[PDB]
Amino acid sequence: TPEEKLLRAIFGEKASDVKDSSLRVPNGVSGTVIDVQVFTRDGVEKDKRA
Amino acid sequence: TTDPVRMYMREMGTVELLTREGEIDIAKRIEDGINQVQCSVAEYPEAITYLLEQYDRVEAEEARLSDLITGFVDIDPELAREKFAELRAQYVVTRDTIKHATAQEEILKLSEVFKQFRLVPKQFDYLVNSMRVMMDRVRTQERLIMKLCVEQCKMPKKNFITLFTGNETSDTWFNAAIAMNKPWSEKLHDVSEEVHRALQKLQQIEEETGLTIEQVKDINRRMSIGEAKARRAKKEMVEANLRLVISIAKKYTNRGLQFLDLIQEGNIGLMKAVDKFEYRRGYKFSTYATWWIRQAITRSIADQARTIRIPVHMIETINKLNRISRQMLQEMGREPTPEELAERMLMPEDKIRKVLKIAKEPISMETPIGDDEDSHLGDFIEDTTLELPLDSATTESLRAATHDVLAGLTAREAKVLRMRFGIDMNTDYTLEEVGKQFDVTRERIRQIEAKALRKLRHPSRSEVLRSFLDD
RNA sequence: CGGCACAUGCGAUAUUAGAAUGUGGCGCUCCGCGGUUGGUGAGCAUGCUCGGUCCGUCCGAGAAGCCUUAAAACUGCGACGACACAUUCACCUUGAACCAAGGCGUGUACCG
């Protein structure tokens, strides 16, 4: 916008090229993570926990 | 019942089938039609000389052998040179013998050797439509003279036609019938200049094409009757062979396009087949026309049966994937993975994923989710193009805070900093543009800008603006 | 007084067998390269000069250079994309598919 672009200019902070779309717990429960599965398409690098 | 496919069947069910010789008879009527329109061209010298100038454009290396015409009756460039050189000798010996009946057999021989040439339908239909435009201008002048004199001055059409149709060239109808002292001859004296000018424009059109409208009318009514004969023959053959379109279009019905859409695209293909049919090869009409009908129907299904229009070769790739995955599913047994389609086909298996992605038809937005309630799929699709109202609250508070902070600066610093960015005005302005605003040095604006930002980075001004960056 | 036909209401709210080939030109493609006008978040938390000082730091006013201009735009040279036309082979051969049948009402048109 305007003054948001002014502010960015003032403080030099780069608006990042990425967005937090992480998986989150639904609003208002609790409990324990008991089982985690990682399904991965063949031909893609499997990370460390996989 | 309405069921307009059945009304189509009953509208075409009255037309009966053809014998194997009636097709040849209709084709000979088509030959008679094209014969008469080419003989109608054969009397008109301006089309002749027009194609002669286009052939001089061929000989000037601005055209090609495959542009003007194609083929001869026994296509070689030396053959083109010798046949058009004989044509050249013919139209330099033909036209200059008007100095009438001596030249007519020469014009007919020039017409025959013109008819010995197999044209491109572009140039041919161009000559046809140019004759049509010329005829329409002539009829426009005739109806203009009629609407001047006949309806307004109450002149009868029989006394109009009397010395007009029969001469049409000179003032024998015009100037004599004034002198013959008819009761309608007086009413010409307000309109004699415009009627005489239209008559002289009729003479002008005669002088352009060389001959009178007494010949030109018979030329293009001969063309019109020949083309109407050809079009009636082609209507009759299409009405006959609708059955072939139905028998082909029974197969492609479930591929996403409706039944009558398929048979209408097949009828367009059938009309193209009747256009390009040649019986002298000896094949039946069915064997030749079936490929055109299937081509038009397959092209139409690939063209217009999808929401997102995916092209022809892409649909060929999709149909290859479905065919090969139909074959491999009974070979391996489980279903083929695309890793097997890597070595099965010639594609690098990362494109096969996106071809598999593109081939999905979109869901209807009223496709019901379970239990058949009023809940359809449309009531779940969230809007992601709005902004959250909390962001609007941040934008309002940020404009308020920045206005309060820019109030704290000087006049020139605040004015420059508003002018440079998009602050509460129109478009932003750059260095040379602000320099032409204030009649001041470019580098001085950069120095004032750096001093302004240096003034804003210090605390007691940086606090309330650093509050708008969240960690 | 019968028949055929059609319309219309309710049936809760809420929560869950094509294959192959060529040519042509095009670009509302954001893909490499060249040329053209043409900038900005850097030194500069005073690089310089002057003035105030709570000061050796911050306020107020000036001038310059170096360096960030192919960004924004424009036009050409490559890639790609889409489009048109043309050709070769093989096959194919004259009237389809379709669902659903169990409730309660209101009304209209046609014919006898």
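Using Swiss-Prot numbers, chain B covers 94-167, 212-236, 242-613, in order.
Note that Cβ sites are derived from N, Cα and C of the backbone, with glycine treated the same way.
One entry in Swiss-Prot concerns the mutagenesis experiment B:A553 to D. Its note says: Disrupts the interaction with Escherichia phage lambda antitermination protein Q. Contacts of B:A553 (mutagenesis position) defined by a Cβ separation under 8 A and a same-chain sequence distance of 6+ are given as none.
When secondary structure is read from DSSP and collapsed to three states, B:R596 (mutagenesis position) falls in the helix class. Swiss-Prot gives this note for the published mutagenesis B:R596 to D or E: 2-fold reduction in activation of class II Crp-dependent promoters.
Just so you know, the Cβ of B:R596 (mutagenesis position) picks up 9 other Cβ atoms within 10 Å once every protein chain is counted.
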